Structures are given as C-alpha cells and as structure tokens.
Amino acid sequence: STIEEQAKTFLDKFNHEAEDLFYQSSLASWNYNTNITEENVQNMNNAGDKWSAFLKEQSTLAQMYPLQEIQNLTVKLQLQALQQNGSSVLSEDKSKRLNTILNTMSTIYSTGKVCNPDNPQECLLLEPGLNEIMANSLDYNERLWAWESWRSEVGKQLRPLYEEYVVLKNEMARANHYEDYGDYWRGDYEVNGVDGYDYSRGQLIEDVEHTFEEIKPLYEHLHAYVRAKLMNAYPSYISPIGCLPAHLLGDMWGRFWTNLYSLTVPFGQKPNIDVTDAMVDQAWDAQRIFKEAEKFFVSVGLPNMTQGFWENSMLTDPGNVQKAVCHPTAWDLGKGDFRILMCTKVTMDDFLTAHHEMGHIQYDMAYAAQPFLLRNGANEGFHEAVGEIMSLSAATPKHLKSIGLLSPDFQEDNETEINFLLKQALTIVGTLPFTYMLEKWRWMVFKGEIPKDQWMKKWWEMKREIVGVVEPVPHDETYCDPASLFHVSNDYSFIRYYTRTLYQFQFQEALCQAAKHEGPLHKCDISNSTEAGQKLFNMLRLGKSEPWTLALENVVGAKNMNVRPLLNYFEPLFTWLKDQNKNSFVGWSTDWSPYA
Amino acid sequence: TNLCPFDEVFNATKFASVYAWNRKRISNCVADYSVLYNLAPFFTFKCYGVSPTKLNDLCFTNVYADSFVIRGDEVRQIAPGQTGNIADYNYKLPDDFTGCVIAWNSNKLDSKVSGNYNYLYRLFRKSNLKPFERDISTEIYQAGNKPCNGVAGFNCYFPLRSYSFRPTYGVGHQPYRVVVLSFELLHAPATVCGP
Ligand SMILES: *[C@@H]1O[C@H](CO)[C@@H](O)[C@H](O)[C@H]1NC(C)=O
Ligand SMILES: *[C@@H]1O[C@H](CO)[C@@H](O)[C@H](O)[C@H]1NC(C)=O
Ligand SMILES: *[C@@H]1O[C@H](CO)[C@@H](O)[C@H](O)[C@H]1NC(C)=O
Ligand SMILES: *[C@@H]1O[C@H](CO)[C@@H](O)[C@H](O)[C@H]1NC(C)=O
Ligand SMILES: *[C@@H]1O[C@H](CO)[C@@H](O)[C@H](O)[C@H]1NC(C)=O
Ligand SMILES: *[C@@H]1O[C@H](CO)[C@@H](O)[C@H](O)[C@H]1NC(C)=O
Ligand SMILES: [Zn+2]
C-alpha cells in the first residue's frame, strides 16, 4: 500500500472522529451562548479543550505522511490543513510567553478603563463607555478626550507587549518556512498545483494595491464631501484642504464613517425607507421574519430550512432569568444540525440580519457533503460576502414592495436614492482605505521595513497620505495606536474586510446579470430567479475543495478579485459627488494638523 | 392459525448493531403483512422479486427476519447492487435478492441528549462482504505494511465505531431501525403462507 492510500484511510478515521468530537464542542458552546451559567462555561471550556487536544494529536499523526508523495490534490488539501504546526513549532518555553502576551493584551483591551479629569470614582471602559462618546457625542473636546485618553493610558500599556509579539510571531512564522508573520497571514489565499488557478502570497499585495488605486477617485470625492459638511459643523477645527481629524469620524478609530450620516445627509427632507412600522402594522413576529427569509432562498432554488432548524434555534430573546449572548450567529454543529442564535426584535434591521445569517446557513448546508476539513468558505472573505449580498437584495424597494411591507404605489426619486448610497458608502467605502492602510502597516512591521523607533511616525504618515486622516495630538513611540483596535491587539487578520467587500459586489453583479436585472446595480433583487441561485450554489457546494480562484470564477466568470463591480454599485453616488465637489477642494494636504 | 411472530421482530425492545445484525427464522406460521403499517408513517417498505400488494396471499419457504440499526443516509444502501460502508462491511444483499426491506425512523427510542452509544458499525475491512455474511471480529485493521500485532496504533485502527445518536441530529444521522425479510417464493412444501 502506498503512502497516499494510507493517508486516505487516516483521514477516514479522522473524519469520523472529528465529527463526533466537534459536535460536542459545538453543543456545549451553544448551551452557554443560550444559557449563561458558570456550569455551562465549565462544560464549554472542557469540550473546547478536548477538541483542541484532539486536533493537536491528529496534527502530529498527519505529519507522518510527507506531502511530497501525495498526488490527489484533495487529500493534499486536507493533510496540509491538519499538518499546520502553528505556534507549536517554537520551544515550549517561547510558546508559553507568546500566549502570556496574547492573553495579556486581550485583558488590557477588554478591561482597560479611563477616568475623566476631576472625577476618578467614575471610569469608562471601551464598551459601552468610550464607544458611546465616539459614536454619539458631537463635541470636539469630549471626543478628543476619549480619543486621546484611550490611546495614552491603554494604548501605551500595549506598546512594549506588541514589540515582543512581533518578535515571537515572526520567529514562529519563519520556523514554518514563511518570510514573516504577514506572509503567514497571506497564506490563506495561496494556491499551488492547479494550472490557471494558482495564486502566490505576494500576489495578494499586488492585487490589493492595484485595486485600491481605482478606489481612490471615489474615496477622494467622498472624503471631499464629508470634509465640507464636517467643516460646516466644526468651523474652527477643520481645514478645507487638510486631513480629517481622527476623533471626528463616527467611532473610536474611523474604521467606519457610518455615524457621520446625521451631519452629511444630502437631502434631509426625504425620509429613509424603514418598514419597521409596517412590520408592526401586520403583527409580524420573529418566526415570520425567518419564515420570509426562508421563502427568499427557496425562490432562487436553494432548499428550505431543516425541521431541526425551527426546533433547535433560538430566534427570540428568552428574557427572564435566562441570559444569552445576543450577537446574531449562524451555527453549523455538523451531522445535519443547523441553527441561528438571534435575539430577534421586529425591526427592519433584524429583518435584514435574518437574511444575512440565514445566507450563512445556506453556505453551511451547501458544502455539508464535503469532508470535514473542507467545510468552509473558499477563502476567509467568501462566507461573509455571501451573507452581505442577501441583505442587498432583501432591502431594495423592489423586494419590500413585493412582500407587502412597502406600499405598491411607492415612487422612488433620485434624492432618497442618493441618501441611501451615501449611507452605504460611509460604511462600505469608508473602511477600505482604513483597512488597507492598517494591514499595510502591519505587513511592513512584520517584514522589518519599519523599525521600532518609527512605528507611530510611519503609522500617522500613512494615515495622512492613504486615509486622509490626521492625528489631533502628536504621539511619540510610547504610544501604540494600532493596538488600540481589537483586531490588532487580539491577533486577527484584517485584510479580509477589504477582499470580502470586493467579493460581495462581484457576486451581486454576476447574480443580478443572471437574473436579467435592468437598471442600476443597487436596485437589484435576485428573488424569483433560479438561474442566479444555481450560479451561487455551484460555488457554495464547493466549500474549500477547490481553489478560491476557481470558486470565484463559478460565480462571476473571472479568476481574480475585481473592484469594477464595487465602483459600478456606487456610480450614481460618484457622479453626484463630483458635481457636489465642483466648487470644493479634492484631495488633502498631509502637513496640516489640528494641533498647529 | 399460528400468527407469525412479527411482534417479536418489529416491536422488540432493543435492536442489534448493524455489524452484528440479527437473524430470526420464521416457519410454520401465518404471515399477516397488513399490520406492519402500525408505525408513525414508517418511511420505507420496498420489496424485490415480489410485489408488496400480493404479499399476504402467497406461500414461501426459508423465511428469515434480519434486523439492525443504521442512520438515515445509510438506509439507501439496504438494496441490491449498492456499495458504501454499510453495504461493503456490515450487511450486504445479493444482486438477485428476493424479499422486502422495511425501515423507519427511531429517534424517539434510539437517541439520547448526551448521545446514544449502544449501536456500532464497522469502518474498515480487508475486503467486501459476501451476501448475507456477518463479521463480528474485533481484530485490528492493518492499513500500513508493518504488522499491527493486534494493537491499536499508527496505521492500526480498531475496526468498529459508535453511532453516537443524539435527537438534535439531522434526519440523515438519526437512527433508523431496519427489518429485511428473505423468503424463497412458491417452493417445496411451503412453511409460511399467511392469508
Ligand atoms: C440553564 O442552565 C441551568 C444549569 O446551569 C439549568 O438549571 C436551567 O434549567 C437552564 N435553563 C434552561 C432554560 O434550560
Ligand atoms: C481523489 O480521491 C477521491 C476519494 O478518494 C476520489 O473520489 C477522486 O476522484 C480523487 N481525485 C483524483 C484526481 O485522483
Ligand atoms: C421542504 O420542502 C419539501 C418539498 O420541497 C417538503 O417535503 C418539506 O416538508 C419542507 N420542509 C420544511 C421544513 O418546510
Ligand atoms: C415572486 O413571485 C411571486 C408570485 O406571486 C410574487 O408575489 C412576488 O412579488 C415575486 N417577487 C419578485 C421580487 O418579483
Ligand atoms: C434627479 O434627476 C433629474 C434628471 O432630469 C435632475 O434634473 C435632478 O437634478 C436630479 N436630482 C438629484 C438630487 O439627483
Ligand atoms: C407494534 O405495536 C403496535 C402498538 O404499539 C401495533 O399496532 C403493531 O401492530 C405492532 N407491530 C407488529 C409487527 O405487530
Ligand atoms: Zn455574517
């Protein structure tokens, strides 16, 4: 018997063993997230330990089958995912310290609190304390206090720890034959051994930066319009030619510009489309919302929910003594168990969240037939892009009118349409320069291109140039402002929000084209189009069994990430902004700062 | 008027595991096939070499009642000319099989919140099973080329596994009880007839 056949039998034993053991961890995790006791934390942690210990044992066993002697690519995919040494390639002495810093910085971010001037007894955490100010306060100084205090009392705590974090992660990455920890993160998109569909880790940087160049015209005009409106609100603090102050961007870091809609709405006399009243009018409930979402996916050919979904899901807040984690999640426990955890209220927001999280379920159900290790999105950005495109179609006035939540004789005008796209761009487009710049800084730090004594200088140099955002207070190298965001100090990749954003609009355009949608992209609804659903299904069922380039081709007809569909979506806003900025400055000066 | 002991077969308290499937001889009795339908829409009743509507006006010899438990997706393998882990290694019907295959969901009996680990099935074997062959050996399967020496190790697997039935499982993984009747049609002195 060959080494390839031995690996097939080994993965056969693993596939059966993993499905039972992962189910226990999923069920114990579910019981805690639906019933918060101390007993359930123990049951959740114990199952999580047994699952983690199991993977480590099978990671060692899989390494006794060298990849260079296996020809079936699908087997090589499963073995490579299981053979990942990870941070166990270090010594048991350095491994223990890395966890000590990862668990320390996580504690600092989650439990770091700041107290006001002349009020020590009172103190505010990040959530909800400081996030409330950065999202709702319209005062310059109060926002500046929260922005600076968070970065100089908690961010500085993280600065020495991040330096050690960079040294150990790089050592771990190089021992696993990667250039740096950034190269290790880019390995999610790597594809080898398939002619025409391959993809190198370095090619991700080229593709991201080439695509981001075509975003610059749209972002510059959005940035120019936002600055002009913000200048009216804050006349004495905002330059018409400079970067936007970092503490006036709607949240703590300017990751999204969503909360600037109140100050930047073009036409404040034409109300937004909020069917929340109409859902209350017809006495809808949580079951009806999810029942309507089920009908949507059936309308495009996808299957209806399993009866176990209705029986085992938690679709309403249990209220009373039973506490539950209300963040909307879609669970794939395996063995046919599919659930959604959601404290659903009867609102248009939760209505679209149901279509989103239910789209995750359809993806989960589609690749259920795959082997265990191949049950996931094509790459890190695929799964969420599938979720977002459902709320795109479900929120259009076309879809809302068809389901009797919007009056049939409803006339859409270009003013309410511009208001909607401006809201969309503040969230979807605003994050892209922020996301690319942040991961670019992390990429260069891990590469060594940025030395320790210039971390914060290069960080704010790149904020000024790429994002058009300037710090309100000069920061030396005692700060660590990137660490002030969750994803950095809690050790998560961040480029996924860039790629997924571009993926979701490639999906929507290709599906809307299959549905023969006539008109602008943003008004499209793929409902009642089985042709669009079939094209989507041909990718969902793949899971991880194929390169993500092939999976993307099965939807959009191209093998690489493309930014033109995203620009197509915002075309009515782009041409409106260019006329809106005809008397304004477009671009920014990097050497203007609010602190003179 | 000895009514054939189908009550023993279908309404037994516990069924056997599919790898160690049970076999019950049925002879010298009247086989009334009209009262199997006394199950919660028992999902499957498929006959081969015969037609189910005529069943309770025929006469057969060599009647055997086989019974075990599998999951929903594996029910499709209890049929002539099928392969898969159940057909290959646990219970195999011949190509020219003459009989009836009866199966129904038993989630309310064979499932457990903490998991039902009563029922087993065989995962590895040297070769496929001949029709109606039974193998209950616990010998360690050798997947490599060094001898396993009767010990579970690397490339050395215990041949059996458990079904781990939980009621929250999907239909495909929920337990299904199966009864497979085997008879020879219109032969010899005709021990089992029924109405
Ligand atoms: C929540 O868990 C406790 C045990 O920790 C249990 O007594 C209680 O019944 C559970 N609540 C529900 C609604 O199941
Ligand atoms: C890889 O193995 C699977 C199952 O062992 C098989 O179905 C598939 O055809 C194989 N592919 C190739 C290219 O050999
Ligand atoms: C799903 O639809 C099928 C028919 O297409 C039907 O037999 C089944 O009962 C449905 N299940 C649910 C939960 O609605
Ligand atoms: C889909 O078809 C049904 C059939 O009556 C119709 O009521 C519904 O409005 C249609 N939806 C769309 C988006 O055309
Ligand atoms: C709406 O469209 C018409 C097209 O003739 C144009 O005259 C009007 O200025 C537009 N208004 C906005 C706000 O786009
Ligand atoms: C099993 O018991 C039910 C009543 O519990 C009865 O109706 C049915 O006929 C029995 N099955 C057989 C094969 O006798
Ligand atoms: Zn999601």
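Residues displayed in chain B correspond, in order, to Swiss-Prot positions 333-527.
Note that Cβ sites are derived from N, Cα and C of the backbone, with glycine treated the same way.
Here the residue is the original one, but Swiss-Prot notes a mutagenesis experiment at this spot, B:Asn343 to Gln: Reduced viral infectivity. Looking at Swiss-Prot, the entry for mutagenesis of B:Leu452 to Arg says: Increased resistance to neutralizing antibodies. Decreases HLA binding to NF9 epitope. Increased binding affinity to human ACE2. The note that Swiss-Prot attaches to the published mutagenesis B:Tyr453 to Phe is: Decreased HLA binding to NF9 epitope. Increased binding affinity to human ACE2. In Swiss-Prot, a published natural variant is listed as B:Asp405 to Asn, annotated In strain: Omicron/BA.2, Omicron/BA.2.12.1, Omicron/BA.2.75, Omicron/BA.4, Omicron/BA.5, Omicron/BQ.1.1, Omicron/XBB.1.5, Omicron/EG.5.1; complete loss of interaction with host integrins. According to Swiss-Prot, the natural variant B:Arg408 to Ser carries the following note: In strain: Omicron/BA.2, Omicron/BA.2.12.1, Omicron/BA.2.75, Omicron/BA.4, Omicron/BA.5, Omicron/BQ.1.1, Omicron/XBB.1.5, Omicron/EG.5.1. The natural variant B:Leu452 to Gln is recorded by Swiss-Prot, whose note states: In strain: Omicron/BA.2.12.1. The annotation that Swiss-Prot gives for the naturally occurring variant B:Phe456 to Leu reads: In strain: Omicron/EG.5.1.
For chain A, the nearby recorded positions by a Cβ gap under 8 A, listed in sequence order, are B:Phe456, drawn from B:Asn343, B:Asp405, B:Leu452, B:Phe456.
Secondary structure at B:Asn343 (mutagenesis position), as computed by DSSP, is coil.
Here the CA atom of B:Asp405 (variant position) lies 14 Å from the CA atom of B:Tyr453 (mutagenesis position). Between the listed recorded positions, namely B:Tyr453, B:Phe456, the fewest other CB atoms within 10 angstroms of a CB are found at B:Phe456. Secondary structure at B:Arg408 (variant position), taken from DSSP and collapsed to helix, strand or coil, is helix. When the Cα atoms are compared, B:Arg408 (variant position) and B:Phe456 (variant position) turn out to be 20 Å apart. In this structure, B:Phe456 (variant position) belongs to neither helix nor strand by DSSP; it is coil. The 6 Å Cβ screen around ligand 6 retains nothing from the recorded positions B:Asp405, B:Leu452, B:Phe456. Applying an 8 A CB threshold to same-chain residues 6 or more apart, the list for B:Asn343 (mutagenesis position) is empty. Here B:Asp405 (variant position) comes close to B:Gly504, B:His505: these same-chain residues lie at least six apart in sequence, with C-beta atoms under 8 angstroms from its C-beta.
Here B:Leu452 (mutagenesis position) comes close to B:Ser349, B:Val350, B:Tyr351, B:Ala352, B:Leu492, B:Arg493, B:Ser494, B:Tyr495: these same-chain residues lie at least six apart in sequence, with C-beta atoms under 8 angstroms from its C-beta. Cβ-based neighbour count (10 Å, all protein chains) for B:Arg408 (variant position) stands at 13.
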